[PDB]
Amino acid sequence: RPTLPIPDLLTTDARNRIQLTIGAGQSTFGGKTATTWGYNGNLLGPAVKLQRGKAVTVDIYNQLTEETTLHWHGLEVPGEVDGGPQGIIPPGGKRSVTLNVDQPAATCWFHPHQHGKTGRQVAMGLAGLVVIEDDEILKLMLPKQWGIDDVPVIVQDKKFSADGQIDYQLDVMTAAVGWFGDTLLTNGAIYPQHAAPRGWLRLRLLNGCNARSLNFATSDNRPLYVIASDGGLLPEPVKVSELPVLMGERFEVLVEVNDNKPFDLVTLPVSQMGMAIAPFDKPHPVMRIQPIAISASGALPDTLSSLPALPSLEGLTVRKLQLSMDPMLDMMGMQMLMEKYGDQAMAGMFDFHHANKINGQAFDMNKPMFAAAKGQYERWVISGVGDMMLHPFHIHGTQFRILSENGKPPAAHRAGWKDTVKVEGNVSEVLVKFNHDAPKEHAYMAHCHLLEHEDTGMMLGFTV
Ligand SMILES: [Cu+2]
Ligand SMILES: [Cu+2]
Ligand code: NA
Ligand code: NA
């Protein structure tokens, strides 16, 4: 097995600046080269490291021949620097953003938000990580050697053509069910191996698929200790056998490396349309962990962090967000999937470019749907009632609290700081507060993070 690639950990320079270059290059997957896109390289991106309380300016060079934008997913920053569809960086052009980091330690990420093209641009290879540190987290004595016992794990599926090129399409099928493929990548490599010191291994898991939800576990069933969610540390570890992760979500887990025997991180079959076609109809390796006897001192604390109380609910503004799909989209998509894949496509279970909607509207860039309060908790009620698709619903500008998730109180490891909530044929409720402003010219997005739904209308803008 190839060794797991580790995103460079990119800090500020003497002038408090970080340079990102967006560009095309070449990658090799199982023998055949593909044109890929990357930040500061051919594929994927670095891990931009930020400290709570410190400004940094990011200089962003668009070295594509097409428009793109750069969105910091998870960051509580003004709309100006949020990099939603209105933050065009022109091909050949340079844009600079000041990020004033004021939130708990967390693993966030970044990726394009090009209007109507976000799915293709991620599929082409564009994604990096954001490691936010603060004063609280460095006191915990967690595994902290980057790329040794503190390892980013970005999991994505891709589909490839006969010539080896990435085979991306926004069509009637993928607009309905998402883009998914048959090859799993972990930091860009097919089934890599990571060499991990005895003791505690820390993994920062990102589900960076366009459309495929995942479910982590190990091959010998050893536990994961969940220490952190999208928006950072939990109050204390949650110990699990398996860990479902939606598109765009991050969890940090600790795994015990307690003797010399190799095991795999795997992902278990999910009940989501399309996502259990072979080879994903059985447990599927993500990466091989190979124990090694070098220095490590990282520990698992009893107690991680102190989070705020849920605010009381009386008097909060409530906003209804109904997600919906043209029924014509569902049918033709369900059909195209059966024609192409046969009966396996359903295991576990006409212009489409505006067929997906929130509150009966496809995303309009020039009409924000509302102004949200600044600095005041609101309750957003997001409903997927009336359709059968999975919608990981994500809200920019914020880390929120899930009050109920698709019909139940959140699981314990999902009850902390989140920027994504599951919506799937039921209704979810989040408590949300915006500490920063967003004008109509640079509004915040709230959207399904199944990328093809987003691209085909399941997005709204809002101001603060
Ligand atoms: Cu985001
Ligand atoms: Cu969706
Ligand atoms: Na520069
Ligand atoms: Na253990």
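The numbering of chain A matches Swiss-Prot: 31-379, 402-516, in order.
So this one's X-ray crystallography, 2.3 Å, going by the header.
Using the three backbone atoms N, Cα and C, a Cβ is placed for every residue, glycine included.
If you check Swiss-Prot, you get these features:
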type: BINDING; residues: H143, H448, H499; note: Cu cation 3 binding site
type: BINDING; residues: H443, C500, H505; note: Cu cation 4 binding site
type: DOMAIN; residues: 227-292; note: domain 'Plastocyanin-like 2'
type: DOMAIN; residues: 402-516; note: domain 'Plastocyanin-like 3'
type: MUTAGEN; residues: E106 to F; note: Increases oxidase activity with ABTS as substrate
type: MUTAGEN; residues: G304 to K; note: Retains 20% of cuprous oxidase activity. Increases oxidase activity with ABTS as substrate. Shows dramatic conformational changes in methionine-rich helix and the relative regulatory loop
type: MUTAGEN; residues: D360 to A; note: Strong decrease in oxidase activity with 2,6-DMP as substrate. Loss of the copper tolerance phenotype
type: MUTAGEN; residues: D439 to A; note: Decrease in oxidase activity with 2,6-DMP as substrate
type: MUTAGEN; residues: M441 to L; note: Strong decrease in oxidase activity with 2,6-DMP as substrate. Affects copper incorporation into the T1 copper site
(request) Compute the mean position of the Cβ atoms of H443, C500, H505, which form the recorded Cu cation 4 site, and then list in sequence order the other residues of that chain whose Cβ is within 8 Å of it. (result) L353, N408, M441, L442, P444, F445, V475, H499, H501, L502, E506, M510
(request) Out of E106, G304, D360, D439, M441, give those mutagenesis positions positioned within 10 angstroms of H499 (Cu cation 3 binding site), comparing C-alpha atoms, in sequence order. (result) none
(message) Show me the subset of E106, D439, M441, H448, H505 whose Cα is within 10 Å of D360 (mutagenesis position); these are the recorded positions I mean.
(response) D439, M441
(request) Please check each of the recorded positions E106, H143, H448 and report the ones with a CB atom less than 6 Å from an atom of ligand 1, ordered along the sequence. (result) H448
(message) Using only C-alpha positions, which one of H143, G304, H505 is spatially nearest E106 (mutagenesis position)? These are the recorded positions in the record.
(response) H143
(request) Take the domain 'Plastocyanin-like 2' (227-292) and count its residues per DSSP category (helix H/G/I, strand E/B, coil), listing them in that order. (result) 0 helix, 41 strand, 25 coil
(request) Check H505 (Cu cation 4 binding site) against DSSP and tell me helix, strand or coil, would you? (result) helix
(request) Could you tally the C-beta atoms, other than its own, that fall within 10 angstroms of the C-beta of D439 (mutagenesis position)? (result) 18
